[PDB]
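Data first, discussion second: the structure below is written as structure tokens.
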Amino acid sequence: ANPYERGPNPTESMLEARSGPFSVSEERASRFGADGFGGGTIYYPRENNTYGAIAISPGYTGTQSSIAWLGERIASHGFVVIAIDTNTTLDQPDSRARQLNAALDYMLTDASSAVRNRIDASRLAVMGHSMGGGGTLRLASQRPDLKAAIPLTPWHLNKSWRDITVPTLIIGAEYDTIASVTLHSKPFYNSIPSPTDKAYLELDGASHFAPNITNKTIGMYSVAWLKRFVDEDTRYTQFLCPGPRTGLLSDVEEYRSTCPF
Ligand SMILES: CCOC(=O)[C@@H](C)O
Ligand SMILES: [Ca+2]
Ligand SMILES: [Ca+2]
Ligand SMILES: [Ca+2]
Ligand code: NA
Ligand code: NA
């Protein structure tokens, strides 16, 4: 048995629902007590166990409320998740990366015992929107010990992520005019070296701001990716390989992966 497996056996329906099988509580990390970032809200399962821990960054102009739905959603599938605020809302991607790292360290030793007792410190991941997705790529590049990375409509000036060894799912938006997939997501995905496990999922019809409102496709595939890689849960492989149907009527415009993993 996998010592990391949590929760009931998955179904597509369960993954698309507004809330997973775990009840979520919240702990507020204030700006002034949080070293190296602007504070945040830690969402965690009420059910006592150890879980993987995830930090999620907003983008330029955004705050924790811009990604809170997704932090809660993910925690409700059995994860400890911090949705951060940055030191300033104008912070650039690589500052965002440092702040994501500080938020992981915060959960591990500065949060309450309720939070720390629910984390397996060895199983960590990072996510983020837009410049926060650029920050996710950078942290993934600098921390190969991470179990997963999920950049959402990522923006970064650096196009080549040739040193990422962390399993990375990049979620792009078809009609993004701020971080165009042509200039941002795709080059990033193409550059992640073999044999790193990876996937690219482009949301049909979507704008740059699709990650800031509840989105069943982002919720389903973010959880499936974290389950597979943070929890070594092979019950989730079914959703990722061969992956979503694409094509004219799909919510997924395009899907690439290195399946089987
Ligand atoms: C809500 C965050 O908005 C962004 O990150 C845009 C400006 O990239
Ligand atoms: Ca709740
Ligand atoms: Ca602070
Ligand atoms: Ca389309
Ligand atoms: Na685009
Ligand atoms: Na992008």
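Per Swiss-Prot, chain A residues shown: 40-300, in order.
Recorded method for this deposit: X-ray crystallography, 1.3 Å.
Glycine is no exception: its Cβ is also placed from the backbone N, Cα and C atoms.
Per Swiss-Prot, active site, nucleophile is recorded for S169, and the stated evidence type is a curator's inference. The active site, charge relay system annotation in Swiss-Prot covers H247 (among others) and rests on a curator's inference. Residues annotated as poly(ethylene terephthalate) binding site in Swiss-Prot: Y99, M170, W194. Residues or ranges marked as Ca(2+) binding site in Swiss-Prot: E213, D243, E292. Looking at Swiss-Prot, you'll find the mutagenesis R67 to C noted as follows: Increases activity on pNP-butyrate. The annotation that Swiss-Prot gives for the mutagenesis experiment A68 to V reads: Increases activity on pNP-butyrate. Looking at Swiss-Prot, you'll find the mutagenesis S69 to P noted as follows: Increases activity on pNP-butyrate; when associated with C-137. One mutagenesis experiment named in Swiss-Prot is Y99 to A, and its note says Decreases activity; when associated with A-194 and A-217. Under mutagenesis, Swiss-Prot gives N126 to I with this note: Increases activity on pNP-butyrate. For the mutagenesis experiment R137 to C, the note given by Swiss-Prot reads: Increases activity on pNP-butyrate; when associated with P-69. Recorded in Swiss-Prot as a mutagenesis result, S169 to A carries the remark: Abolishes activity. For the mutagenesis result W194 to A, the note given in Swiss-Prot is Decreases activity; when associated with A-99 and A-217. Annotation of the mutagenesis experiment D215 to A in Swiss-Prot: Abolishes activity. Recorded in Swiss-Prot as a mutagenesis result, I217 to A carries the remark: Decreases activity; when associated with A-99 and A-194. Here Swiss-Prot notes a mutagenesis experiment, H247 to A, with the remark: Abolishes activity.
Features recorded in Swiss-Prot, as mapped to the structure shown.
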residue : record               : CB count, 10 Å
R67     : mutagenesis position : 11
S69     : mutagenesis position : 10
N126    : mutagenesis position : 18
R137    : mutagenesis position : 18
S169    : mutagenesis position : 31
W194    : mutagenesis position : 25
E213    : Ca(2+) binding site  : 16
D215    : mutagenesis position : 23
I217    : mutagenesis position : 15
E292    : Ca(2+) binding site  : 20
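Around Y99 (mutagenesis position), a 10 Å sphere centred on its CB holds 18 further CB atoms from the protein chains shown. Excluding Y99, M170, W194 themselves, the residues of that chain whose CB lies within 8 A of the CB mean position for the poly(ethylene terephthalate) site are, in sequence, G98, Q131, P132, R135, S169, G171, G172, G173, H195, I217, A218. Other than the site residues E213, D243, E292, same-chain residues with C-beta atoms no more than 8 angstroms from the centre of those residues' C-beta atoms, the Ca(2+) site, are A212, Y214, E241, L242, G244, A245, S289, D290, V291, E293. Only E213, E292 of the recorded positions listed as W194, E213, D215, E292 bring a Cβ under 6 Å of any atom of ligand 4; the order follows the sequence. In sequence order, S96, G98, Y99, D130, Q131, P132, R135, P193, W194, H195 are the residues near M170 (poly(ethylene terephthalate) binding site), counting only same-chain partners six or more apart with C-beta under 8 A. Over all protein chains present, the Cβ of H247 (mutagenesis position) has 20 other Cβ atoms lying within 10 Å.
Close contacts with ligand 1, defined as a Cβ under 6 Å from any of its atoms, occur at none of the recorded positions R67, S69, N126, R137, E213, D243.
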